[PDB]
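Report on the structure given below.
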Amino acid sequence: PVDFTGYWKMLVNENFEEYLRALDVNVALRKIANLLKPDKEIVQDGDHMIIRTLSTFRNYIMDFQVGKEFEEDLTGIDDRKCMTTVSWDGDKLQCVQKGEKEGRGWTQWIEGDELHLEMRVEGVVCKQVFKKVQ
Ligand SMILES: CC1=C(/C=C/C(C)=C/C=C/C(C)=C/CO)C(C)(C)CCC1
């Protein structure tokens, strides 16, 4: 497939508040989250991927094998646990996070020189777009 490795800076973040509200994040944390601009630092070797979502407040780290289900600990976000699987769909990554909230997951892909991420939960869609600094 494709190599997502890079330090990607956020350009776009649409509907993040609604996405966090659907995860039951409290108003205090939503307030500070509202002014963050999380970046993505990704290192990949084939199906082995580390995706670090980096902000000045808190980071969220994923470390997984594409195609292999794992127990995802969402401490720092909503502090839930999911049965999560990230899969290749051509050159896109499709993530399903099974657990309390229905329809939770995300899709990540590169379009030209932009990293696109669509995060989903209970019918809410949050759109994020990132670019490396040339
Ligand atoms: C609310 C909240 C945050 C949410 C991070 C999320 C929702 C990351 C999702 C990452 C994905 C889907 C990576 C695969 O690209 C972070 C922890 C930044 C700071 C503390 C507040």
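Numbering, chain A: per Swiss-Prot, residues 2-135 in sequence.
Each Cβ is built from the backbone N, Cα and C atoms, and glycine gets one as well.
Swiss-Prot annotations:
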type	residues	note
BINDING	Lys41, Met63, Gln109	all-trans-retinol binding site
MUTAGEN	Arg22 to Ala	No effect on retinol binding. Abolishes interaction with STA6 and the ability to enhance STA6-mediated vitamin A uptake
MUTAGEN	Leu30 to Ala	Decreases cellular retinol uptake and impairs retinol storage
MUTAGEN	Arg31 to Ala	No effect on retinol binding. Abolishes interaction with STA6 and the ability to enhance STA6-mediated vitamin A uptake
MUTAGEN	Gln109 to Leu	Strongly decreased affinity for retinol. Further decrease in for retinol; when associated with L-41
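Annotated features, which come from Swiss-Prot, shown on the structure.
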{"residue": "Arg22", "record": "mutagenesis position", "Cβ contacts under 8 Å, 6 or more apart": "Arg31"}
{"residue": "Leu30", "record": "mutagenesis position", "Cβ contacts under 8 Å, 6 or more apart": "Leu21"}
{"residue": "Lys41", "record": "all-trans-retinol binding site", "Cβ contacts under 8 Å, 6 or more apart": "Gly7, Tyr8, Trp9, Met11, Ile52, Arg53, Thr54, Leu55, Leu116, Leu118, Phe131"}
{"residue": "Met63", "record": "all-trans-retinol binding site", "Cβ contacts under 8 Å, 6 or more apart": "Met50, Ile51, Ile52, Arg53, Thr54, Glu73"}
{"residue": "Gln109", "record": "mutagenesis position", "Cβ contacts under 8 Å, 6 or more apart": "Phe5, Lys93, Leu94, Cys96, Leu116, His117, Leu118, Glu119"}
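Only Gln109 of the mutagenesis positions listed as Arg22, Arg31, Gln109 bring a Cβ under 6 Å of any atom of ligand 1; the order follows the sequence. Report note: the all-trans-retinol site is defined by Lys41, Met63, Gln109, and the residues of the same chain whose CB lies within 8 Å of the CB centroid of those residues, excluding them, are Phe5, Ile43, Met50, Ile52, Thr54, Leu94, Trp107, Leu118. Secondary structure at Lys41 (all-trans-retinol binding site), taken from DSSP and collapsed to helix, strand or coil, is strand.
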